[PDB]
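For reference, the structure is listed below as structure tokens.
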Amino acid sequence: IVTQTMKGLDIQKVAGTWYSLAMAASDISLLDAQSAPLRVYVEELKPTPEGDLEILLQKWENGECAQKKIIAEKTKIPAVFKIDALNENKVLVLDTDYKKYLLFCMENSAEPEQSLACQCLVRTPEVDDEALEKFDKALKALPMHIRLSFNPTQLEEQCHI
Ligand SMILES: C=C1CC[C@H](O)C/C1=C\C=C1/CCC[C@]2(C)[C@@H]([C@H](C)CCCC(C)C)CC[C@@H]12
Ligand SMILES: C=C1CC[C@H](O)C/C1=C\C=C1\CCC[C@]2(C)[C@@H]([C@H](C)CCCC(C)C)CC[C@@H]12
């Protein structure tokens, strides 16, 4: 569904700390409540020397913020990864300048119209306007119905408060 992957991606260079400044999905219910299925908060990106990609994130399960460790496997496409879930879920890196921001989407390899969720990640607990500008543009051609944004204070708390 998304055809804006980034060219020449050097995955190793996205390593470390990241903040989920904004997020969006194709369905309200995906980012609805705090426990919504795709309501995840990224903590750090850990690319293996082997080329795969470890994801450290926070998810609000139960009555608390749970720390999750997910592994997204590399594919023949340097910007696309596959996380081993009950189904085949692809992770796509649309663009990144390595130092300030990174845009990625999570797509379900199903139909009629699979679920889609994208995020605007930034390196610092600051509201980066340009990154959000780019995030908006990239979203223009996508079927989103819910879009969320967080403030600096929320970014420093777990599960964004
Ligand atoms: C796990 C939980 C726990 C939290 C939810 O309530 C239910 C759930 C399952 C369903 C999907 C299955 C596995 C892959 C998904 C799609 C997670 C995905 C690994 C995050 C994409 C990572 C990207 C952060 C870089 C987000 C929701 C997960
Ligand atoms: C209400 C919501 C909820 C939040 C999501 O952005 C999607 C939405 C509605 C539908 C249109 C769909 C795709 C492209 C649009 C037009 C978004 C686009 C990312 C903003 C870039 C500006 C637009 C001028 C072309 C803004 C509204 C989006």
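We're sticking with Swiss-Prot numbering for chain A, so the shown stretch reads 18-178, in order.
Every residue, even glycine, has its Cβ placed from backbone N, Cα and C.
Feature annotations, reproduced from Swiss-Prot:
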- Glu61 to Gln: In variant D (VARIANT)
- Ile72 to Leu: In variant W (VARIANT)
- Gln75 to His: In variant C; found only in the Jersey breed (VARIANT)
- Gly80 to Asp: In variant A (VARIANT)
- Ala134 to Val: In variant A (VARIANT)
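Locations of recorded Swiss-Prot features on the structure.
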residue : record           : DSSP class
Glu61   : variant position : strand
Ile72   : variant position : strand
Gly80   : variant position : coil
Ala134  : variant position : strand
Distance filter, Cβ under 6 Å of ligand 1; input variant positions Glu61, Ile72, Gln75, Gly80, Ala134; output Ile72
For the variant positions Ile72, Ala134, the largest set of other C-beta atoms within 10 Å encircles the C-beta of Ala134
Between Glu61 (variant position) and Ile72 (variant position): CA-CA distance (Å):
6
Local Cβ density at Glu61 (variant position) - other Cβ atoms counted within 10 Å
13
When a 10 Å sphere is centred on the Cβ of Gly80 (variant position), how many other Cβ atoms does it contain?
6
Could you list the residues of the same chain, at least six apart in sequence, whose Cβ is under 8 A from the Cβ of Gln75 (variant position)?
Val57, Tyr58, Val59, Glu60, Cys82, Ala83, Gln84, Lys85, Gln175, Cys176
Alpha-carbon distance [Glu61 (variant position); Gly80 (variant position)] in Å:
23
